[PDB]
Amino acid sequence: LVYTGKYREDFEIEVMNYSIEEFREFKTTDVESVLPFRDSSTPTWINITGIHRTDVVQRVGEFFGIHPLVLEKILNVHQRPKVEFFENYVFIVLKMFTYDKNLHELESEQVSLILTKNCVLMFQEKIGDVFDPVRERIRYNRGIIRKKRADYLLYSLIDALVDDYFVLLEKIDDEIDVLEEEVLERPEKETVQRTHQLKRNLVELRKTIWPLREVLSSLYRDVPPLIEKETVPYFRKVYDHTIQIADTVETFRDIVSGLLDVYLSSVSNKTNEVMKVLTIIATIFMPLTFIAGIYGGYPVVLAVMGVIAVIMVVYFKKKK
Amino acid sequence: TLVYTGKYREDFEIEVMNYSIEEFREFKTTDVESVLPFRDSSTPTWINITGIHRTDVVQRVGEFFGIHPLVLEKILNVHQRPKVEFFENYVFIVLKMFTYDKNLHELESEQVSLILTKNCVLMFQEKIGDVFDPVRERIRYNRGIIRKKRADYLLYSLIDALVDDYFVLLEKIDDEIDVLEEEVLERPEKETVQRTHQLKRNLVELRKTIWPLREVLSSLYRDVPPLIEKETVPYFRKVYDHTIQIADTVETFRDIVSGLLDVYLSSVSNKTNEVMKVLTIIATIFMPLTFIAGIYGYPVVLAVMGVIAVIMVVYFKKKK
Amino acid sequence: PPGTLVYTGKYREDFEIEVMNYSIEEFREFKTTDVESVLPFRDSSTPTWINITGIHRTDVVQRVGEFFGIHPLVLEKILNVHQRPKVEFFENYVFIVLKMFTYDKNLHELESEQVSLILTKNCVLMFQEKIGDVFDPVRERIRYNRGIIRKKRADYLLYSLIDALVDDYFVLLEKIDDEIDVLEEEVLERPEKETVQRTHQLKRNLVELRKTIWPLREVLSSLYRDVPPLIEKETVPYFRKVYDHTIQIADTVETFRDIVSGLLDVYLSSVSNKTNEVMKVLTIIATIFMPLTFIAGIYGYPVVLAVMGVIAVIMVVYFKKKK
Amino acid sequence: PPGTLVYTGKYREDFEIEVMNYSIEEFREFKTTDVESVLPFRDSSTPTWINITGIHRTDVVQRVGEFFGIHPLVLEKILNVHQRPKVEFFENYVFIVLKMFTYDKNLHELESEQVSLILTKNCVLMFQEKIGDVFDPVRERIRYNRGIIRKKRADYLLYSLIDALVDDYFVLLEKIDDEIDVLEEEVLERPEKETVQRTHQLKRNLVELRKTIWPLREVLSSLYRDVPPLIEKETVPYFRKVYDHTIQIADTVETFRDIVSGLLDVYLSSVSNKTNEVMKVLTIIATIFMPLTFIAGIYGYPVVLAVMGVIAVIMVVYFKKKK
Amino acid sequence: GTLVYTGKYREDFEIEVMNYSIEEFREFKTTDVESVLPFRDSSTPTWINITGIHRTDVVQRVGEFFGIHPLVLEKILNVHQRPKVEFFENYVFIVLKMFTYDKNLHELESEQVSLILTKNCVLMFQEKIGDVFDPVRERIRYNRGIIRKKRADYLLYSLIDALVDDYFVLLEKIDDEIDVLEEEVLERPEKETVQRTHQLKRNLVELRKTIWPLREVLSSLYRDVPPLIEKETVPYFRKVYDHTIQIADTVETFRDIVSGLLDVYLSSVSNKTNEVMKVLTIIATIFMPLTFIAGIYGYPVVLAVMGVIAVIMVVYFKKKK
Ligand SMILES: [Mg+2]
Ligand SMILES: [Mg+2]
Ligand SMILES: [Mg+2]
Ligand SMILES: [Mg+2]
């Protein structure tokens, strides 16, 4: 077991056992204190932050009886989102994105989940995630999350993550609006660089979102220990979302793909205006400077010089 | 919790049309409770709720017609692919309804949900304004066969009305394309590029919706639960075929439009090339001439100056 | 009302009906404008080709419809002319919709007419918008008892007509191939204002064609790979002949689409490098006669004229490195 | 009538027939122009390769057709030369259509000829448009009892011929790969009118080529994965060899299509660049010798020549920032 | 039937056997084909690595002796060919490519490697000395991993994994070029940059050409399995199958990104050329009327007029430039 990622900063474990009447929650750095929740009779959400600790992963792995190859996949962070179904657990891999604005580049963290009897095991690389609103609802017995079991937990978390993609997409939609100005209105050096960067990002994004969709398709259209004619519709809700997201990313890809073509046309057009001026200037003040300079007959030349400046300017009434 | 994600909050109205073979009533209210009883009408009723920002009214009709909460969420979320969902006791359909503002070249959508149910079609709009007047006419003036037939045929009639509207929309877009495909090779200018891009943008949003629309009606054509069988289905096929036609026509536009900047860029490159030729004839005569006129810090020079102005112009007989 | 029959097209000129009943021994032909005179052929025991030109006459369509027992929705489809080619199979008739094209050369634009067919027992009902079609060679063969058309029945008729129509697409494609050859010159050997307009017009046209030709192929695929009252052991191979044609046609339209898609890029390249030649002359001219006019102007003698001549020659034999 | 046999091609040139009957122990070879002299080989007990050059002779085709009992529609397909490569399987014969290409180098244009084959008991009927083909190496191997071609029967003959044809495509592809290397030089070195013309012609050719090669692959897929009178776990692997080849060929043609699709974009960028260098010179020249010629012309001494020299140097060390 | 080497590599010839088992290992290099042939019937895994297939004779000999269909021999000696897997009664036949990216002369060369899995042997045929399998040699040499405990199919796996792992390192090299170039294309606008861009696309084509079939190969070995000991070695083959998918994805990602570059470059350049035009046109548009009125004259009121309509220009190139 080797951690291929780059996050070694953090380590923490954060359990949230809850039931309809009363809820528990704590943090530890002692793996052994969580393990017993494997056999809790009520939902528990064991959130392991810091998988660089390959040892902790191996321990939880063994104790929850999780195939080694699945453990390898958890610690490998260069990897398509995916679902794997086993007899006694579902294994899910997702990415969690961050758009750094201002420096126009997009960073990802991998999150694995395992659904299992009465637990959701979750493995992060690093402190920071998108699941706080789920924490709130459990904390403040809101929605119905407390009434329902562990599969609905899994749903709630995935929904939280997918909902985050919408926020991410809004940030990207904004860049596109900005750039769609620049490209035809703020014509500029950073604009091309930025246009390309944006396409690059939309590729990496599309790279992840199509698999995400595939994941939730499987959870919607298969379903083993996630209670059937029961929570599936909620999983469909999210499946539908990913579809919407996928569509939206394609929409952006198209739009963005055009921009340079716009820019190129905007620039060819400006260059053409520039040529007209240079050519009017040159096409009046070169014969004029020429006849002024054969002398090397006064208001008769100034009259001739003024008159064939006027037969030009009212000939650049036909064009310009 | 039910939250309206849209942007339309000024209107609210409800408009019922109960009808049967013999008699025909209709009214408007803003009191939800006055329509609810039509749930159990033995004859077709078309309950049209305009103004879903009123999440309360939706929740009420939802509960009373026994409609899963998740379907209510979907009704109030307006950023969403057209789609069909089949349930034991109702069909749930989501469609978009478009508007092309010509001359300022931008395209707005409104979401319309439908629910088919025993003897009712529940319909939810965002705002006053729709495309269903011709259906109102036929019920009003007992025209066609709409009165003789039941509620599924109502559903058909409404969807058909909506789809038929897309054809009108497409005609409007076809017009812009004719206009632009002039401008792009006629007038060399900044707004023509802006417009071209705007058009592509629009055709994307349009295509975004039209493929799912097609998927919707495919489902209604090829599935059918309480849509009375070897009965109404062919009418739903009519519309399913329409969407296919529409889908085709949108692709046709996408292609054609995708070329335009390339046309424009070519149109502009060769205007700019004409401009260069003038500047270069002017320069290539009046620069050696102004040069020899200037080595002087008489009619043999004016003769030499006139003769190699003529060896140029009859050398720009080979080119220009 | 979407049950009332309404003609969405734009052709209201003509109306005519033209029957060709034929059999192995004898052949019976006429024109009428009285629908009722054709209806009895519904039950003819020999092939009959009833050709109704002028569907703006929604009434005649409705009559023939009722009498041959044809679902109203199929009637609606007949009168709607903005529509993919398609085949619909019913218990007692096949319904087919095709387009029929015309390329106006020299004004580089191409127009379509919709023709519907219905195969049925011993009849082919056919509905056109307007006088003018592509079926004359079928008329000849029936007229002059040629080929085998007379020996065979009504499905073979249907085949014969569709084959006639598809064969017309090849002619159309030759016309278009010609435009392409012309443009492919202009675009790199007459670089000019009408050439871009024309290039675009051609792409447009190839789109509309491609729009229709893929469906056409879908149609004949269905007739080839399904077959109800198309006699089995019999006519199918002939339908496959045409199915294969449509494939060839489809392929040919793609080939044109590709080729044509490049042309502006060629033109744009052709133009970029003309504009580059123009710059070189302007820049040689400027780059000799500006220092020279400058030195000539410092002054407000044959050592200067010698210096002016010599660094005109170090330029021209430096535009031996480039130009 | 589309039962009448008509030759749609453009080769009326030639007519010849060339039989090669062979067996383990001896071989025959002769030419005739009398169809009737070959027909008996239908019932030869040893492989015979009957090669009919000149299908404009629709009569000869009809005769061999009837005598070998070959469905008329198959005969129509033989005489139609505008057509996807394809296989058709019948009870007593396999029918195959292929194209045969020629790259004229140096005038950079590509001609095709259609070859049909029919495998049948102990015969391979072959139909060409015109004298000239790619099958000589098969002739040699039969002639000089080489390989195993003499030991094996008629399906292996079919294989040998198709393999000869496919192997020709590789040679053709090498010729095209060469053009690509040449052009990908010109395109970024030789700023010129013929390079664009050539680039386009190359794309055109790769389209026509791709047009044919995907179907070719489909053909040999069918022969590999179906197999009626092709003796079974016997000849099939040889047909797989060729099937695999066509896959390689298909890939290679896509590879070329891509690469070539970029070239104008390269050229356009190469040219935009050159034109930009030209502008820089014209603009440094103009941006020095225009203020200088201007102040030299105010007049209408070494303090001016010093000022004229110094702001020629604040320019040139300002075109240190750009240039 | 006749065996002809279509390739370009005639430099080398060598044979290199590695017989190994759980306890003992043997290893030698030979120029005499006949010294390896007996290992056909070794009871323990043997990795017979024949470098230099231009020696069509040696191939024919090993072919006959291991009983290998002639058409498979033809395929071995033909080096212009998709990766592929062929299954036979008593051997699996695999063809792969093996790449090298020469940096700084931005060109990458391929070599074909065919493999044959067979009872207790992996026959391997290279064109030329040089390969990517050294780490497999180490693990056998220094009884590392599990490779000694396991049989010949796991050997096959180990070699293919070594090759596929090499594609990742190749991709990293290519990812670097992309970063460099996406620099040049919008910073250092220039003649070599276009050449390089094109060469990169070319390379990504050739790579994509190979990587999709590679994926297909390992899909086949993952999904059906004859003498690959089944619920045994298969997951390891799945590991590699998954890799090829990851690689395929990464090549697509590069193809997209790179496909834009000339368009970037072309836009970068059009712009620069437009800036150049602006200076030429400001220069020309002040110093041509000025030089003109200075030249009507074949004093400080003129120099004042000449200075003032130089300033109404420059503060008119304050709307624009
Ligand atoms: Mg003077
Ligand atoms: Mg309607
Ligand atoms: Mg382009
Ligand atoms: Mg990187």
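For chain C, we keep the numbers from Swiss-Prot: what you see runs 13-312, 327-349, in order.
Recorded method is X-ray crystallography, 3.0 Å.
Cβ coordinates come from backbone N, Cα and C, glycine included.
Residues near C:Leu280 (mutagenesis position) in space but far in sequence (CB under 8 A, at least 6 apart, same chain): none are found. A mutagenesis experiment is reported in Swiss-Prot for this position, C:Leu280 to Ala, and the note states: Decreases ion transport.
According to its DSSP assignment, C:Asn288 (mutagenesis position) is helical. Cβ contacts within 10 Å of C:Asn288 (mutagenesis position), excluding its own Cβ and spanning all protein chains shown: 20. Quoted from Swiss-Prot, the note on mutagenesis experiment C:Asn288 to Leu is: Abolishes Co(2+) uptake.
Every protein chain shown contributes to the tally, and the Cβ of C:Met291 (mutagenesis position) ends up with 21 other Cβ atoms within 10 Å. While the structure shown retains the original residue, Swiss-Prot records the mutagenesis experiment C:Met291 to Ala with this note: No effect on ion transport.
Taking a C-beta cut-off of under 8 angstroms and a sequence separation of 6 or more, C:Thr295 (mutagenesis position) has no same-chain neighbours. Swiss-Prot gives this note for the published mutagenesis C:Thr295 to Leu: Strongly reduces Co(2+) uptake. Abolishes Co(2+) uptake; when associated with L-299.
According to its DSSP assignment, C:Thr295 (mutagenesis position) is helical. What Swiss-Prot notes for the published mutagenesis of C:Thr295 to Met is this: Strongly reduces Co(2+) uptake.
What Swiss-Prot says about the mutagenesis result for C:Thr299 to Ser is this: Abolishes Co(2+) uptake.
Counting only residues at least six positions away in the same chain, the Cβ atoms of C:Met341 sit under 8 Å from the Cβ of C:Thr299 (mutagenesis position). Recorded in Swiss-Prot as a mutagenesis result, C:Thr299 to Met carries the remark: No effect on Co(2+) uptake.
Note on C:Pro303 (mutagenesis position): other Cβ atoms within 10 Å of its Cβ, all shown chains, come to 19. Annotation of the published mutagenesis C:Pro303 to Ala, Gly or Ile in Swiss-Prot: Increases ion transport by suppression of a kink in the transmembrane ion permeation pathway; the original residue is retained in the structure shown.
The mutagenesis experiment C:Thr305 to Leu is recorded by Swiss-Prot, whose note states: Abolishes Co(2+) uptake. Around C:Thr305 (mutagenesis position), there are no C-beta neighbours below 8 angstroms that are at least 6 residues distant in the chain. In the three-state DSSP reading, C:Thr305 (mutagenesis position) counts as helix.
Where Swiss-Prot documents C:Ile310 to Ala as a mutagenesis experiment, the accompanying text is: Increases ion transport. According to DSSP, C:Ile310 (mutagenesis position) sits in a coil region rather than a helix or strand. Annotation for C:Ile310 (mutagenesis position): no spatial neighbours, criterion Cβ-Cβ under 8 Å with sequence separation of six or more.
Quoted from Swiss-Prot, the note attached to the mutagenesis of C:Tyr311 to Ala states: Abolishes pentamerization. Abolishes ion transport.
For the mutagenesis result C:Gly312 to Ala, the note given in Swiss-Prot is No effect on pentamerization. Abolishes ion transport. Counting every protein chain shown, the number of other Cβ atoms lying within 10 Å of the Cβ of C:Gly312 (mutagenesis position) is 11.
Here Swiss-Prot notes a mutagenesis experiment, C:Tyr327 to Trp, with the remark: Abolishes pentamerization. Mildly decreases ion transport. In this chain, none of the residues that are 6 or more apart from C:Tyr327 (mutagenesis position) has a CB less than 8 Å from its CB.
What Swiss-Prot says about the mutagenesis result for C:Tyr327 to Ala is this: Abolishes pentamerization. Strongly decreases ion transport.
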Look at the break of 14 unmodelled residues running from C:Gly312 to C:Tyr327 and give the Cα-Cα distance across it in Å, whole number.
14
What does DSSP assign C:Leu280 (mutagenesis position), in three states?
helix
Closest to C:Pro303 (mutagenesis position): which of the mutagenesis positions C:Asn288, C:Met291, C:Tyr311, C:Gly312, going by Cα position?
C:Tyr311
Roughly how many angstrom lie between the C-alpha atoms of C:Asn288 (mutagenesis position) and C:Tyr311 (mutagenesis position)?
35
Where C:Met291 (mutagenesis position) and C:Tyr311 (mutagenesis position) are concerned, what is their Cα separation in Å, rounded?
31
Do the mutagenesis positions C:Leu280, C:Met291, C:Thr299, C:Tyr311, C:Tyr327 include any whose Cβ comes within less than 8 Å of a Cβ in chain B, and which?
C:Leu280, C:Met291, C:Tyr311
